[PDB]
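Engineer: Here it is, the structure, as structure tokens.
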Amino acid sequence: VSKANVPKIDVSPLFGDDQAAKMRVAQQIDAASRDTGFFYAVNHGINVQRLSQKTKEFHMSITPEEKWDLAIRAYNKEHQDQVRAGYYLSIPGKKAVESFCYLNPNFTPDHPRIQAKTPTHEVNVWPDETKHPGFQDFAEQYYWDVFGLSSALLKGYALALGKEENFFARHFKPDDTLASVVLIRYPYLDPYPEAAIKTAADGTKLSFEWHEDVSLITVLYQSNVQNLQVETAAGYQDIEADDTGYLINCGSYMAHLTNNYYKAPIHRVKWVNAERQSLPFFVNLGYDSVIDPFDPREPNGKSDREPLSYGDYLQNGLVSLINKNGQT
Ligand SMILES: CC1(C)S[C@@H]2[C@H](NC(=O)CCC[C@H](N)C(=O)O)C(=O)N2[C@H]1C(=O)O
Ligand SMILES: [Fe+3]
């Protein structure tokens, strides 16, 4: 098993006004997106140590009672409005992973998409403030911190594709973004149940089988335990861990709109018996967002691919990933 080339890219110019320096970042994004599909964003300005510490405190103090109270409908039939946001329970002896997903904090009963009951929009559910002091405040602020990083990364991606820097980011707005944060706990277990370990075709023991991300891009923090692998023509390659940076990759919406020029890399999760964290931010656009596809390989840039509304893409995509990879 070889090692994936995952370059560290200083993205700090994307927050500034030095346009040539932005173009040099964009070139690095282009190169990584055309190679393995992954890079590490460094000098991102987010306190990822606090993120890991607050997430750990939550994961390790939430009780079985609180997990039922917050559970998505896959685990609690009383919560039919919770398809996305809420707690995803572990099943001791069967399913090791557990997680907590939340959406746009601006999705409230006042929001017209909530009033209209549009699919993929939900009001976040939260534990008791007194039992989890500061957790909701931290989690909402983290959403906006990583939103700000993601907006800048989208400027880099736009420039990399020869577009104006707001080509993607203009569709990424606090008032309607369908972006999500997921706080995933992968536990240490002794004994680790074999029922929670899948075996790949090539013999590798996995926690999560191959998939493409349902996103425009994915902005991922992981603790310092190597686990991820990216598929290449020569087979799967290990992505080295870095708990100070963000692992960035394109999702299938980006592959669609670039005519596969920037592929959505196929990746999977090796089984590792180690307590660790996987904290993705899925950069999703608004429900009605449509980006006209193009092909940077053709002089005219023309693509035959149909424009796709993001909301319908996201609804279809999240159902599909459950069916193939299983309920997480
Ligand atoms: C490889 C990943 C980072 S991505 C992969 C997998 N992804 C998902 O389940 C999509 C979650 C979507 C979310 N509930 C929403 O409504 O927006 C997961 O979890 N996996 C992570 C993992 O196992 O670390
Ligand atoms: Fe993924």
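Residues 4-331, in that order, are what chain A shows, numbered as in Swiss-Prot.
Using the three backbone atoms N, Cα and C, a Cβ is placed for every residue, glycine included.
According to Swiss-Prot:
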type	residues	note
BINDING	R87, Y91, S183, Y189, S281	isopenicillin N binding site
BINDING	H214, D216, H270	Fe(2+) binding site
BINDING	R279	2-oxoglutarate binding site
DOMAIN	176-288	domain 'Fe2OG dioxygenase'
MUTAGEN	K98 to E	Strongly reduced the catalytic activity
MUTAGEN	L223 to I or V	Strongly reduced the catalytic activity
MUTAGEN	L231 to T	Abolishes the catalytic activity
MUTAGEN	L231 to I or V	Strongly reduced the catalytic activity
MUTAGEN	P283 to L	Abolishes the catalytic activity
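Would you situate these features in the structure and describe their surroundings?
Structural biologist: Secondary structure from DSSP puts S183 (isopenicillin N binding site) in a beta strand.
In the three-state DSSP assignment, the secondary structure recorded for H270 (Fe(2+) binding site) is strand. Sequence-distant neighbours of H270 (Fe(2+) binding site) (same chain, 6+ apart, CB under 8 A from its CB) are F41, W213, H214, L231, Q232, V233, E234, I242, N252.
In the three-state DSSP scheme, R279 (2-oxoglutarate binding site) falls into the strand class.
According to DSSP, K98 (mutagenesis position) is assigned to a strand segment.
According to DSSP, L223 (mutagenesis position) sits within a strand segment. Shown in sequence order, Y249, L250, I251, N252, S281, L282, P283, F284 are the residues of the chain, 6+ apart in sequence, with a C-beta less than 8 angstroms from the C-beta of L223 (mutagenesis position).
Secondary structure from DSSP puts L231 (mutagenesis position) in a beta strand.
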Engineer: Once near-sequence residues are set aside, which residues in the chain of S183 (isopenicillin N binding site), 6 or more away, have Cβ atoms under 8 Å from its Cβ?
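Structural biologist: Same-chain residues close to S183 (isopenicillin N binding site) (Cβ under 8 Å, separated by 6 or more) are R87, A88, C104, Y105, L106, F284, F285, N287.
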Engineer: Just to be sure I understand the packing, how many Cβ atoms besides its own are within 10 Å of the Cβ of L231 (mutagenesis position)?
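Structural biologist: Taking all protein chains shown, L231 (mutagenesis position) has 24 Cβ neighbours within 10 Å.
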Engineer: Could you tell me which of the recorded positions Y91, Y189, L223, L231, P283 have their C-beta within a distance under 6 angstroms of some atom of ligand 2?
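Structural biologist: Cβ under 6 Å from ligand 2: none.
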Engineer: If I take the Cα of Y91 (isopenicillin N binding site) as reference, which of the recorded positions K98, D216, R279 has the closest Cα?
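Structural biologist: For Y91 (isopenicillin N binding site), the spatially nearest of the recorded positions is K98.
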